[PDB]
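K.L.:
Please find one structure pasted underneath; my questions will follow.
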Amino acid sequence: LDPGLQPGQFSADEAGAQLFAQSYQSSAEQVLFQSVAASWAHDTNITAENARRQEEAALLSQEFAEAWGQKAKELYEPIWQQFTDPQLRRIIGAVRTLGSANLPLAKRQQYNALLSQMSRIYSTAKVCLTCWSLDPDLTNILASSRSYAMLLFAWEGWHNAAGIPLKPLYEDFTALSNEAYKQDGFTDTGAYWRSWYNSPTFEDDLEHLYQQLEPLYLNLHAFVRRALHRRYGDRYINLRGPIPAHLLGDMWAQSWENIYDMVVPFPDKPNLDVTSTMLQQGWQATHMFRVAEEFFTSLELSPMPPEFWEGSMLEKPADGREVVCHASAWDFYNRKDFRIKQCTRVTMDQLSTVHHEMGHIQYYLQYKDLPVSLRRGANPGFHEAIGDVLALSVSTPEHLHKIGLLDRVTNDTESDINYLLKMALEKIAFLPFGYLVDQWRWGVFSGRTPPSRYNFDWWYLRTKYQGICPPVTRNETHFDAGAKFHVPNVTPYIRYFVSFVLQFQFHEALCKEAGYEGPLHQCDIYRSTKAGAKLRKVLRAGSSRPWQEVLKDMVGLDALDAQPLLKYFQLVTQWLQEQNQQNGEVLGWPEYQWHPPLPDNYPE
Amino acid sequence: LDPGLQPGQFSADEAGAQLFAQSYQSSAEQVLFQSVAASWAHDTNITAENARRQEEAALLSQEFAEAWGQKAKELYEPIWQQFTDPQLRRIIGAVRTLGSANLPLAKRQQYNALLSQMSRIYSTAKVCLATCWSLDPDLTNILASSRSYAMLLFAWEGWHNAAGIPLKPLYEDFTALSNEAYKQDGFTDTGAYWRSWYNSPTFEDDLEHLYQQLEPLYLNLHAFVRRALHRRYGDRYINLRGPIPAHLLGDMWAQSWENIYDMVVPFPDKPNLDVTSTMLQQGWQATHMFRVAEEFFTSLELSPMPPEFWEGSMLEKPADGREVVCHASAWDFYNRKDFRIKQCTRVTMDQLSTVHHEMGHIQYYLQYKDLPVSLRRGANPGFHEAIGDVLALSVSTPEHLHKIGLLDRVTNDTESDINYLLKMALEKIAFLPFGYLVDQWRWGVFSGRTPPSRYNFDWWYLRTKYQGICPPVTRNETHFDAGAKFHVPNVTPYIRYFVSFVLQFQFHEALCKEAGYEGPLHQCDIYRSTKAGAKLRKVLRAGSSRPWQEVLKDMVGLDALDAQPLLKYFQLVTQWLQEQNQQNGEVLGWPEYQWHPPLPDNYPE
Ligand SMILES: *[C@@H]1O[C@H](CO[C@@H]2O[C@@H](C)[C@@H](O)[C@@H](O)[C@@H]2O)[C@@H](O[C@@H]2O[C@H](CO)[C@@H](O[C@@H]3O[C@H](CO)[C@@H](O)[C@H](O)[C@@H]3O)[C@H](O)[C@H]2NC(C)=O)[C@H](O)[C@H]1NC(C)=O
Ligand SMILES: *[C@@H]1O[C@H](CO[C@@H]2O[C@@H](C)[C@@H](O)[C@@H](O)[C@@H]2O)[C@@H](O[C@@H]2O[C@H](CO)[C@@H](O[C@@H]3O[C@H](CO)[C@@H](O)[C@H](O)[C@@H]3O)[C@H](O)[C@H]2NC(C)=O)[C@H](O)[C@H]1NC(C)=O
Ligand SMILES: Cc1ccc([C@H]2CC[C@@H](C(=O)O)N2C(=O)CNC(=O)[C@@H](S)Cc2ccccc2)cc1
Ligand SMILES: Cc1ccc([C@H]2CC[C@@H](C(=O)O)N2C(=O)CNC(=O)[C@@H](S)Cc2ccccc2)cc1
Ligand SMILES: *[C@@H]1O[C@H](CO)[C@@H](O[C@@H]2O[C@H](CO)[C@@H](O)[C@H](O)[C@H]2NC(C)=O)[C@H](O)[C@H]1NC(C)=O
Ligand SMILES: *[C@@H]1O[C@H](CO[C@@H]2O[C@@H](C)[C@@H](O)[C@@H](O)[C@@H]2O)[C@@H](O)[C@H](O)[C@H]1NC(C)=O
Ligand SMILES: *[C@@H]1O[C@H](CO[C@@H]2O[C@@H](C)[C@@H](O)[C@@H](O)[C@@H]2O)[C@@H](O)[C@H](O)[C@H]1NC(C)=O
Ligand SMILES: *[C@@H]1O[C@H](CO)[C@@H](O)[C@H](O)[C@H]1NC(C)=O
Ligand SMILES: [Cl-]
Ligand SMILES: [Cl-]
Ligand SMILES: [Mg+2]
Ligand SMILES: [Mg+2]
Ligand SMILES: [Mg+2]
Ligand SMILES: [Zn+2]
Ligand SMILES: [Zn+2]
């Protein structure tokens, strides 16, 4: 490590620790930037050399974390928990957590290389027999094909192509990650991930939230299963069993908005999927980002800086260059460079994804002057929620009308139910998946789920929570969890379950602050500077204050609460119950063993 | 509650608590007796009227528990946790725990009736083809001796459907009432109360650490047996990389595999260690089996069975038509006189082991009958379940079988040792995953992790995860396959048996050392060792007067459960099965976890 990056000498007291933290954040800005820059060069251009460079930068980051973590323990390990400055206590506690820097040098290299190789496998995997990529090809098949056999070939092809080669690498990664964080005092890596929420009863609190939300998912599930039965028949749909996992519009069955046109109860009413209109009007990726930006500036939040427009990758490159297409937002920790990398497609759900990613950017811009250790969300779920809150207003029929994507809708009951159903397909359907992914990974990290049960336990959870089943037989050669981006790319997932609850709490708070008075699901905070001010306070706080205090300042409550979500969907929650009762539906999937048969003469 | 049974007055300090505790135990003995008597009358003669009498006896026990429990809390709830005498803290702590007596009268009656009706359903269920088969003996003998895939399937499916399906609504109601009761005692759910009997803050982690050490032995036995079954049933019904169909292992619950020993025995030219056929040839009856078990106990200078045991016990299924609970059990009537076994005894070697298991309970009762009633239990429940099994470890040795005339030829060679250890593994190692999983299931039900909508999903998740078996016909949540196992509807906790199967080898090692035996642990026979008897007697006479960790330390030199004695016992066959599976190219485990067998072509015609 460069001598200028190595830590100096400081007194072993709170005053010296304050100086220590300043010198830490000073040098960390330079180390973080070279790491983020090298990761960016790789993710927008996957090659062996860029992987080599990214691993060089990761090693330097670990050397830096080792030097500064060791110094923090030498000086402050006995005393930092009694410092009077709470923000200093948070900084010092972080620096003394070394993570992968606890590993010997050889295992650091092994750890860094596993990350590079898992990333390459996921983002370069293809389904052949010409070859299809996940984004756009298989994504478009899953969203729009209504051919059981075609959807199956895409689902099986993708899960086999991505998951199988990842499994031996993921086993090695898990072992090294655990070895690293055990030396920080964590029982396993998952315990470190959960520690970010600073809640002794986190897992119980989540379970209690899901208990309040599960009736909503069960009724949506049964309603959608009934529509699928009519399209595909009794041979492929079991009205008392799990839904085949390839039929819900999405490779992971995690959001169901793409089958809206199959389940929309009133197709005579205006089409609330404005994708057709976006294409008819000539929207491109740049228009989508500019429209998202203008929502932020309407709230008197910040526009995207020139560095964002000049450096971002907003479309998949056409030079054949291989990229990580999964959408992501990037902070280079130099207070200047901020970018999105998205293989943007012109659809309504992509417009929502654009808002999601620009929410991260807005966060980055609002806390860019905090010390680096505080340049985080109040917790990770806060970061994933910011853009989704704005998209809730954008999706309203009235707002779509304002931006020319919808000829004004009549404010009738068929239309309110159409809208809340479409929103349920996007938000309620996701809840079980947002909850289960890290339940799976927590069990892998803890050792409850050894490699010999990776797929058994994954499908246990997928059936338990989502009520889906694999449409072809799976065994432990398969690694279907690995076919989801966040697993090989080691991005935690419980943040998205937290986000999907939190965003309705934020929405209710901002709508009240904006002066809105009508139904919560018709609120649009567009151009509310008061609502922007209340959001800006959250964003500028970073992680300087406990998320429970930041939340109470914003919404009046210091905990996650499902009531705003329930109040948002109240009308369609009632409607769905009635429909399922009238159709005599069974809620849930008591024939839990059921799997569909194979199409005749598949794969031909 | 009869005036003579109601609590009087005592001082609200520790010295008064000693007098309270002394008087509580004095009256508790009479309430215990009438309850056990009424349960005996019902279980040996299932009738509507005997069930009513048992429910009225249970209500009286609840009235007693409430009156004395409320008196303990009135006088001591804020102070008994600071008492200087830890044995007093134990008892005041038990009396403050009212259990089902926390329920209001109407719910007490509901609870008692649920227990009675769940017991009746399980023990009177039949599989009909006019002509109907009972679990014991009819279906038990099919599972043990039929090798017809279709006949075994008829018995397995028939039993699980007949017992499980009607139980499910009752079991849901029982679970809710049980939780409501124990939550008023301060437990998060009933399972937390059940686990508290082991007084170990790390109990669940301790069990998982034991199971990690044992699982490789199970995986290798499983792969070896699965190969033997494949050679008999064929590639259609056995998947060499999948779970074993749950009806092919000799036992309705696949929990002991001793009955398929003839298909797995590696060296059949050696003496046949399954002596059932010799017991039948020689005319053994139930009474002989109990007398031979008794004589092992007396050879150790432990107590014979008293006349009251022989006159009162039910040692055979009654031939007078009447319905009984056939599951083997041992009974303390809490009057220091009456002790009985109720078993529908069949003349087999595994039943001889069951006889020893039940007589181990009786011996415990005889040794601690003069302790105060609250301390008349095992150091923990796993101790109680291990006593008879320890003796049966000696009885089953080829040398001991020769002594009692059940094995003419004796041989001491490596092939005979492998045969013996494989037979013992079919009984002891095959059980371990099942002994561990049953209460994982039930803990999840009590905690609410497993709602009624997932009773069977979670049961079979655990059956496959631990035992590596699959149901041979499709199941759904109308089925309640956990309910087709005695201990679930009869509300008998199960982790005690996992504990016991580990503990019994710790006990065996210590008693063999005390007896002066200096050969391989699996050839030890403590028969006629009065030194071993005296060491076991010290455990039995302690009851629950002392923490089990201290009792274990005195007996075996360690204050914790330890898998090493079991591993040492099985070491030779552990290594042999590993080598055999490697040479045969076996896959350890069941990576085709989704696999289920097809149905027979003419099922169930
Ligand atoms: C659409 O129309 C609704 C009213 O109609 C409602 O929705 C239809 C689709 C049908 O299902 C109808 O049966 C149903 O009633 C408008 O909602 C109403 O807005 C007014 C004005 O904002 C609300 O009155 C306010 O209410 C609060 C307390 O709730 C008071 O503090 C205020 O002083 C004020 O009176 C009214 O409550 C509200 N109704 C409901 C059920 O929430 C909605 O504004 C309109 N939206 C659009 C975009 O056209
Ligand atoms: C079955 O046979 C085993 C093995 O017998 C041993 O090996 C054979 C190949 C021959 O060489 C035999 O002569 C030889 O003993 C018996 O196990 C052995 O038992 C003896 C005592 O009977 C043990 O010797 C004692 O060991 C202790 C120390 O452990 C000393 O204090 C004693 O002085 C004495 O030497 C011997 O260790 C033990 N061997 C093993 C490997 O455990 C076994 O007893 C026999 N069983 C029956 C039922 O006949
Ligand atoms: C319209 C919309 C809104 C929100 C989402 C969220 C929720 C579900 C999850 C998923 O699609 O499964 N999801 C993303 O994935 C988005 N994208 C990231 O969350 C990036 S910010 C995560 C990341 C990636 C790489 C490095 C660092 C961070 C999807 C779609
Ligand atoms: C040879 C042998 C040895 C041990 C056993 C044990 C272990 C497995 C378990 C079972 O067979 O599943 N098993 C019993 O069941 C025996 N019998 C009871 O354990 C009675 S003492 C429990 C009880 C019943 C009713 C009221 C109170 C207590 C089986 C076979
Ligand atoms: C089984 O239980 C029944 C009661 O449910 C017993 O029948 C009673 O027998 C006693 C004598 O022992 C008579 O005084 C009662 O009038 C009988 N009652 C009824 C309702 O029949 C029966 O004897 C018991 N059988 C055995 C073998 O003990
Ligand atoms: C895992 O599965 C692979 C793919 O085939 C699937 O499983 C077999 C058993 C059939 O049911 C087939 O229809 C399925 O599509 C197999 O090639 C592979 O051998 C299996 N792995 C193991 C370890 O058995
Ligand atoms: C549960 O299953 C019962 C019968 O068993 C199953 O029957 C058919 C449908 C096949 O799946 C077969 O392999 C099974 O054994 C049904 O009678 C009952 O309706 C099912 N319960 C529910 C709620 O669907
Ligand atoms: C991609 O990276 C390689 C290094 O592997 C570099 O030579 C090349 O210029 C990069 N391509 C683009 C388009 O930036
Ligand atoms: Cl997270
Ligand atoms: Cl127990
Ligand atoms: Mg989508
Ligand atoms: Mg058996
Ligand atoms: Mg037998
Ligand atoms: Zn995000
Ligand atoms: Zn027992």
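Using Swiss-Prot numbers, chain B covers 30-158, 163-638, in order.
Keep in mind that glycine also has a Cβ here, set from the backbone N, Cα and C atoms.
Annotations for this protein, taken from Swiss-Prot, read as follows:
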ACT_SITE  B:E391  active site, proton acceptor 1
ACT_SITE  B:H520  active site, proton donor 1
BINDING   B:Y231, B:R529  chloride 1 binding site
BINDING   B:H390, B:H394, B:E418  Zn(2+) 1 binding site
MUTAGEN   B:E391 to D  Abolished peptidase activity, leading to increased levels of amyloid-beta; when associated with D-989
MUTAGEN   B:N445 to D  In Ndom123456 mutant; abolished dipeptidyl carboxypeptidase activity; when associated with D-318 and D-445. In Ndom1234569 mutant; does not affect dipeptidyl carboxypeptidase activity; when associated with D-318
MUTAGEN   B:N509 to D  In Ndom123456 mutant; abolished dipeptidyl carboxypeptidase activity; when associated with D-318 and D-445
MUTAGEN   B:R529 to Q  Abolished dependence to chloride, leading to reduced peptidyl dipeptidase activity
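In terms of burial and nearby residues, how do these features look in this structure?
P.N.:
Within the same chain, residues at least six positions away from B:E391 (mutagenesis position) with a Cβ under 8 Å of its Cβ are B:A361, B:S362, B:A363, B:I374, B:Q376, B:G421.
Within 10 Å of the Cβ of B:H520 (active site, proton donor 1) there are 17 other Cβ atoms, across all protein chains.
Using a 10 Å Cβ-Cβ cutoff, B:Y231 (chloride 1 binding site) registers 21 neighbours.
In the three-state DSSP scheme, B:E418 (Zn(2+) 1 binding site) is classed as helix.
Within the same chain, residues at least six positions away from B:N445 (mutagenesis position) with a Cβ under 8 Å of its Cβ are B:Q556.
There are 15 other Cβ atoms within 10 Å of the Cβ belonging to B:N509 (mutagenesis position). Classification of B:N509 (mutagenesis position) by DSSP places it in coil, neither helical nor stranded.
DSSP assigns B:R529 (mutagenesis position) to a helical segment in the three-state reduction. Shown in sequence order, B:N413, B:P414, B:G415, B:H417, B:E418 are the residues of the chain, 6+ apart in sequence, with a C-beta less than 8 angstroms from the C-beta of B:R529 (mutagenesis position).
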K.L.:
Rounded to a whole number, what is the CA to CA span in angstrom between B:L158 and B:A163 on either side of 4 missing residues?
P.N.:
7
K.L.:
Would you say which of the binding-site residues B:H390, B:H394 has the most Cβ atoms within 10 Å of its own Cβ?
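P.N.:
When each Cβ's neighbours within 10 Å are tallied, B:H390 tops the list.
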K.L.:
Measuring Cα to Cα, tell me the gap between B:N509 (mutagenesis position) and B:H394 (Zn(2+) 1 binding site) in whole angstrom.
P.N.:
38
K.L.:
Rounded to a whole angstrom, what is the C-alpha distance between B:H394 (Zn(2+) 1 binding site) and B:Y231 (chloride 1 binding site)?
P.N.:
19
K.L.:
List those recorded positions among B:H390, B:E391, B:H394, B:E418, B:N445, B:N509 whose Cβ lies under 8 Å from any Cβ of chain A, in sequence order, or write 'none' if there are none.
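P.N.:
Among the recorded positions B:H390, B:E391, B:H394, B:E418, B:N445, B:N509, the ones whose Cβ sits under 8 Å from a Cβ of chain A are B:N509.
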K.L.:
I'd like the Cβ neighbour count for B:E418 (Zn(2+) 1 binding site), meaning other Cβ atoms within 10 Å of its Cβ, all protein chains included.
P.N.:
22
K.L.:
Measure from the CA atom of B:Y231 (chloride 1 binding site) to the CA atom of B:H390 (Zn(2+) 1 binding site) and give the result in Å, rounded to a whole number.
P.N.:
21
K.L.:
From the Cα of B:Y231 (chloride 1 binding site) across to the Cα of B:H520 (active site, proton donor 1), what is the distance in angstrom?
P.N.:
19
K.L.:
From the recorded positions listed here (B:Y231, B:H390, B:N445, B:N509, B:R529), select those whose CB sits under 6 A from an atom of ligand 4.
P.N.:
B:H390
K.L.:
Return the members of B:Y231, B:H390, B:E391, B:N445, B:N509, B:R529 (the recorded positions) with CB less than 6 angstroms from at least one atom of ligand 1, or none.
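P.N.:
From B:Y231, B:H390, B:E391, B:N445, B:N509, B:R529, counting a Cβ under 6 Å from ligand 1 as near, there are none.
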